[PDB]
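Visitor: Before anything else, here's the structure in question.
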Amino acid sequence: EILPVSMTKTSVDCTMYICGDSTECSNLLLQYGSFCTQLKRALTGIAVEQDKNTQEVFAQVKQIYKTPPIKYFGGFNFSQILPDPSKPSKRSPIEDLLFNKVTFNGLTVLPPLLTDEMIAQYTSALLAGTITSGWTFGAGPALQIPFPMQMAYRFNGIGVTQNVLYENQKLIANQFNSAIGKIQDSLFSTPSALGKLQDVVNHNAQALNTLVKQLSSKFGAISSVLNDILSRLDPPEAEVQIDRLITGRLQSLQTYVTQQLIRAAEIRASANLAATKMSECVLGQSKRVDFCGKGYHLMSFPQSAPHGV
Amino acid sequence: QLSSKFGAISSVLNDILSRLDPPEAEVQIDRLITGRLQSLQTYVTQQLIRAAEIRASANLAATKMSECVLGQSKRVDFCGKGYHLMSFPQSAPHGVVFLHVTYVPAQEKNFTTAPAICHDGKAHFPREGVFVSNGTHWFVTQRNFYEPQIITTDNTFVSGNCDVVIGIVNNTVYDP
Amino acid sequence: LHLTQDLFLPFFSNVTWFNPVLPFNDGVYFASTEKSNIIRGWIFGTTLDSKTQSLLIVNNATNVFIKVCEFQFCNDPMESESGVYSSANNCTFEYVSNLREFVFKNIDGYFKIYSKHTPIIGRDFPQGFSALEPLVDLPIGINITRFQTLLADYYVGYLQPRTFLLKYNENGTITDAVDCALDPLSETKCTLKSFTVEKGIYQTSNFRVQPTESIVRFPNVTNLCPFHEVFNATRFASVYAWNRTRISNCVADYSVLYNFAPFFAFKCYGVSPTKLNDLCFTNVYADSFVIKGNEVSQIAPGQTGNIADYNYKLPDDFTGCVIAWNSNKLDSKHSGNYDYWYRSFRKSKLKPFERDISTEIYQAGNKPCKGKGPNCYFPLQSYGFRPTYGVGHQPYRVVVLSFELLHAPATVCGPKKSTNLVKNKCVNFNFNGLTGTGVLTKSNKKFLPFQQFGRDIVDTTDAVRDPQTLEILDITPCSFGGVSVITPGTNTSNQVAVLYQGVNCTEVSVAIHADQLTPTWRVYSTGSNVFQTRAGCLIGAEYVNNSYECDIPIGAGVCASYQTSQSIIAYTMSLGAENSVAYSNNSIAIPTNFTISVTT
Ligand SMILES: *[C@@H]1O[C@H](CO)[C@@H](O[C@@H]2O[C@H](CO)[C@@H](O[C@@H]3O[C@H](CO)[C@@H](O)[C@H](O)[C@@H]3O)[C@H](O)[C@H]2NC(C)=O)[C@H](O)[C@H]1NC(C)=O
Ligand SMILES: *[C@@H]1O[C@H](CO)[C@@H](O[C@@H]2O[C@H](CO)[C@@H](O)[C@H](O)[C@H]2NC(C)=O)[C@H](O)[C@H]1NC(C)=O
Ligand SMILES: *[C@@H]1O[C@H](CO)[C@@H](O)[C@H](O)[C@H]1NC(C)=O
Ligand SMILES: *[C@@H]1O[C@H](CO)[C@@H](O)[C@H](O)[C@H]1NC(C)=O
Ligand SMILES: *[C@@H]1O[C@H](CO)[C@@H](O)[C@H](O)[C@H]1NC(C)=O
Ligand SMILES: *[C@@H]1O[C@H](CO)[C@@H](O)[C@H](O)[C@H]1NC(C)=O
Ligand SMILES: *[C@@H]1O[C@H](CO)[C@@H](O)[C@H](O)[C@H]1NC(C)=O
Ligand SMILES: *[C@@H]1O[C@H](CO)[C@@H](O)[C@H](O)[C@H]1NC(C)=O
Ligand SMILES: *[C@@H]1O[C@H](CO)[C@@H](O)[C@H](O)[C@H]1NC(C)=O
Ligand SMILES: *[C@@H]1O[C@H](CO)[C@@H](O)[C@H](O)[C@H]1NC(C)=O
């Protein structure tokens, strides 16, 4: 199950975009009220909202948990999800597939506060806590317990007596191993598994492309370039052209900002949903139907992805 | 923003009216009207977006009150950090404050555990407890609070013989 | 707290402490500290040589006598008697009535004087604050550029347009004004409209490296254009037989033509600079006209009439200049110049840039027309150009210049000296009329031998080659970006750190060195305090290898905080403590006690 969590943080300089470093244009823009201040405030709010979204989704763990060196868990494999030290950035093979599968004029893209390595470290800590201490570490101090006993408790959690697990442990371990193996092939052969994240990226790219392209529209003026108009007429005549260009570009900026605000609200809702899923599906067993999978839920494992989980 | 000229002669309608001819005055008034109307539209759109956000927050608060206050919730980290016990609402200006009461364990203790017990050549599993040992004697206790009890037939149930369970351990189950 | 932009004295500026003629740079600041009453007044004006109206100011004992007169000299070129002065002639305006501070401002013909006489205790320079109240506003309305002190221990400063934040007291008295371009902290203070700032990151204005030089590169072709010969042609053809004359491959220095003939009808419709010499345009298409007096009005875009419908039509989207002058003594005949003809009848309407050549008789009747007789009129009338006609009927000579300004992949530029090309430098460029700013480098583009410019996916000029060198080069723009300020709060301290987002540290250091950054304020930039990170260049603090919890988020896992030897430190964020659970085949931890915790 894939869920977007974040969005690219963008900051736009109102003055440079509207006026191409022209003092005459700046003087005229100065009489249009505090529009640029409002745009800057909205963009900063969006950026801090994105940072808070990722912080809330991935930082639900108190202490970084480390898995023991020996990784025997009663036949369970747990290799494609645990980090592999024999590579940079310490990412799991599935995380490697996820990252390898995905992929000017006053516009700046601010980098996220938490680097991808930190997100991977949070994911590893959560997964290690889940597989070592069970679900107890989410409700207080971590309590060690052998994995087959945790699985027996989880079977008791869905109305199945625990003797079933101790009777068919080998079969269940083999089934889980095969199921976890098939996921790699499912995400490898199928190229459109991560459709939503790419859709978010494409939407942001389209918005930026439209914003930069609309700088070349005349809006019923002599030309789309300020400097040529400035060195073409006396200021009193050129003022009308400057005003028309200013109005057009300001409308473009306002439209872009409103669209970005709506998209940010949608991604905020998605991030809240993802945080709820991590709190309930991962840090414990949920009895809600069709919430943590399709069937009787047992457990879940998170994996980091670009702008998502 | 009412004091912004918006590229006009002035920001007061009276001076514009009693300073120029009707056509130029009409043009200036049109520019001022366009600017002020755009300001109103921007304000209304911002208010709508904030209203949607607060609507989502209010829905969340209503759900929390319906599930954390009017009953005990089993959802993890929904009604507080830890196992939920109860909650109390408190009215606040333009909001609500929840006092979540949670149960948090402490004072860990280490023990040796076994999946089953093989007394009469038959496997035994705890009914709802966990088989723990303090080195010498074996006991069954709750999985959330240390309370050892003597292992007995009324405390366990038997399922199969002693060759399937991997970690099965010899012991004695005293029948009452 | 009012934020206003006006002419002010910049804080901590150089002040000359002292009779030279100090220039009046649109506002001066005068502060004299004496008890001998040597200072008595001032003189203002442009030349001050008894030609313009010089402003005279004198303060004898209590009141300032203000006069606007025309004088060669005043009393000023053992102080026992002096009332004679030198001259007070031609007075066109009259007015009467420690640490003497004065601000003199002139704007829109209004002379504003701000005074403040605070008898400070002692004679040391006061390290304090005191506002200046408006004394008088005189609307004399004269030009002033120079001024001199009048005599019978003072400071002079010049005002610059700045932005200031002023704090008004409950009784509306200005106390403790703060500048907005002095210090990074006193820019965030202006941004937040408060005198106290809190600990955290704060966005502020944007930085941009300014251009260093300006290079103009035009292709050499120094032939002057044959504009004068066209203008000084002996005889022009008929208005319907207008001579098209294409001009190309020469220098469009027609500014000299402004003086050869006394133009009276000089209107430019699409482009009207007085200094039309920097314009490079492709086609000019000079035209020659001979019209009457009350006909020049018909030569205009969107104009209709007999000429527009039968003789000559101008397009609505016309970009050019229309020039006309009198031709009484060179385009008239005593008996009537019966040689200039014009079309009068046509069974159709003209279109822009079209000429009529057919001379067949017009058909003005329903029956087919064959010769004269019935209602058939020849569509040609000879002008009776007589010297006795009035201004509205006197013949005029008109020339129409139709420009086509769309970049410049062609010839015909005005007179402008070329300049050497500069590579690898943020320099203004004017390649053949294509104007912009950027850094020019060697380009490996395979331009076919007809392409001049080059665009990108966004349709911005990304490459150009000048004909004088025929060498292809790209137009990568100069560096820019946003800057942010790190502060630990006003209460804690005043040290700040700046972060130039999305720029290399070497580039920003080079720009700082050769005084090229727009935010003229400079952090001290000591050694081992310039840190490079993916967020940008952070010249405000040193980097420490220790790990702490994040306090002031910067980005890319780097956070800043104020520690104590108090200074700001930048460190990599730590994700809490580490704890490895001792997992085992048979080992379980069971709690033996609990805690009832309550959270809000
Ligand atoms: C009307 O427009 C035509 C086309 O532009 C003009 O054409 C030619 O213009 C030149 C210069 O005025 C005339 O002089 C000749 O120039 C050549 C240049 O190499 C020179 O070698 C000759 O000795 C001579 O000076 C040329 O006669 C003329 N050709 C024609 C067919 O007219 C024309 O001058 C314009 N005349 C007007 C304003 O009525
Ligand atoms: C857990 O799963 C991994 C992944 O398949 C197993 O690693 C494979 O081991 C076999 C036996 O040597 C190799 O032929 C494969 O090439 C390995 N796969 C990969 C992707 O390297 C591993 O054996 C399983 N069991 C344990 C205990 O790790
Ligand atoms: C396990 O028990 C031993 C002694 O019984 C103790 O020393 C050790 O700390 C325990 N492991 C824990 C508490 O993780
Ligand atoms: C373990 O529990 C038994 C219960 O009776 C007690 O007698 C004994 O002292 C405890 N400790 C050890 C080491 O057996
Ligand atoms: C448990 O008891 C059975 C039956 O006596 C015996 O075969 C087995 O070895 C015992 N296991 C242990 C660990 O003592
Ligand atoms: C302001 O005016 C009041 C009333 O005259 C006076 O008491 C007070 O001292 C004045 N100044 C300040 C700084 O409050
Ligand atoms: C004139 O231009 C040509 C071609 O660009 C060039 O080769 C020549 O050196 C130039 N001459 C002068 C004097 O600039
Ligand atoms: C800054 O420039 C230097 C040399 O010009 C280069 O080595 C370094 O990689 C640049 N910085 C970044 C972040 O690329
Ligand atoms: C748990 O049992 C396995 C059986 O294969 C063994 O390899 C491993 O060492 C054991 N773990 C211990 C003794 O800590
Ligand atoms: C549990 O901890 C509390 C401290 O909060 C202590 O007062 C109490 O005695 C402990 N319980 C036992 C059985 O020691």
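We number each residue from 1, going along the chain as drawn.
This deposition comes from electron microscopy, 2.9 Å.
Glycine is no exception: its Cβ is also placed from the backbone N, Cα and C atoms.
Copied straight from Swiss-Prot:
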VARIANT   C:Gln5 to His (Swiss-Prot position 52)  In strain: Omicron/EG.5.1
VARIANT   C:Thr33 to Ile (Swiss-Prot position 95)  In strain: Iota/B.1.526, Mu/B.1.621, B.1.1.318, Omicron/BA.1
VARIANT   C:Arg40 to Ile (Swiss-Prot position 102)  In strain: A23.1
VARIANT   C:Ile120 to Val (Swiss-Prot position 210)  In strain: Omicron/BA.2.75
VARIANT   C:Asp124 to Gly (Swiss-Prot position 215)  In strain: Beta/B.1.351
VARIANT   C:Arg235 to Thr (Swiss-Prot position 346)  In strain: Omicron/BQ.1.1, Omicron/XBB.1.5, Omicron/EG.5.1
VARIANT   C:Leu257 to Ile (Swiss-Prot position 368)  In strain: Omicron/XBB.1.5, Omicron/EG.5.1
VARIANT   C:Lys333 to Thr (Swiss-Prot position 444)  In strain: Omicron/BQ.1.1
MUTAGEN   C:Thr564 to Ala (Swiss-Prot position 676)  Partial loss of O-glycosylation by host GALNT1
VARIANT   C:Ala577 to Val (Swiss-Prot position 701)  In strain: Beta/B.1.351, Iota/B.1.526
Visitor: Rounded to a whole number, how many Å is the Cα of C:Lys333 (variant position) away from the Cα of C:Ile120 (variant position)?
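Guide: Cα-Cα, rounded: 87 Å.
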Visitor: According to DSSP, collapsed to three classes, what secondary structure does C:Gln5 (variant position) have?
Guide: strand
Visitor: Which ones, out of the recorded positions C:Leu257, C:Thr564, C:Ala577, lie near enough to chain A that their C-beta is under 8 angstroms from one of its C-beta atoms?
Guide: C:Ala577
Visitor: Specify the count of other C-beta atoms within 10 Å of the C-beta of C:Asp124 (variant position).
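Guide: Counting Cβ neighbours of C:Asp124 (variant position) within 10 Å gives 8.
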Visitor: With a 10 Å radius around each C-beta, find which of these recorded positions (C:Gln5, C:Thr33, C:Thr564) has the fewest other C-beta atoms nearby.
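Guide: Comparing Cβ neighbour counts within 10 Å for the recorded positions C:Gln5, C:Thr33, C:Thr564 gives C:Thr564.
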Visitor: C:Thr33 (variant position) to C:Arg235 (variant position): how many Å between their Cα atoms?
Guide: 77
Visitor: So if I take the variant positions (C:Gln5, C:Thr33, C:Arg40, C:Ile120, C:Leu257) and measure from each Cβ to the nearest atom of ligand 9, which come out below 6 Å?
Guide: none
Visitor: Within a 10 Å radius of its Cβ, which of these variant positions (C:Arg40, C:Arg235, C:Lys333) has the fewest neighbouring Cβ atoms?
Guide: C:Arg235
Visitor: Using all protein chains shown, find which of the variant positions C:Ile120, C:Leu257, C:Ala577 scores highest when you count other CB atoms within 10 A of its CB.
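Guide: Answer returned by the neighbour count: C:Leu257.
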Visitor: What whole-number Å value do you get for the CA-CA distance of C:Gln5 (variant position) and C:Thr564 (mutagenesis position)?
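Guide: Per the Cα atoms, C:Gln5 (variant position) and C:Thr564 (mutagenesis position) stand 39 Å apart.
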Visitor: What does the structure give for the C-alpha distance between C:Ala577 (variant position) and C:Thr564 (mutagenesis position)? Integer Å is fine.
Guide: 23
Visitor: Going by C-alpha positions, which of the variant positions (C:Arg40, C:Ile120, C:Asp124, C:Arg235) is nearest C:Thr564 (mutagenesis position)?
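Guide: When the Cα distances are compared, C:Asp124 comes out closest.
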Visitor: Compare the Cα of C:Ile120 (variant position) against each of the variant positions C:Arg40, C:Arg235, C:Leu257 and report the nearest.
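Guide: That would be C:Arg40, the closest of C:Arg40, C:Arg235, C:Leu257 to C:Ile120 (variant position).
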Visitor: Just to verify a number: CA distance, C:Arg235 (variant position) to C:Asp124 (variant position), in angstrom, no decimals.
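Guide: About 83 Å separate the Cα atoms of these two residues.
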Visitor: About how far apart, in whole Å, are the alpha carbons (Cα) of C:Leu257 (variant position) and C:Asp124 (variant position)?
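Guide: Here the two Cα atoms are 65 Å apart.
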Visitor: Provide, as an integer number of angstrom, the distance between the C-alpha atoms of C:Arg40 (variant position) and C:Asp124 (variant position).
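Guide: Cα-Cα distance, C:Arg40 (variant position) to C:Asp124 (variant position): 22 Å.
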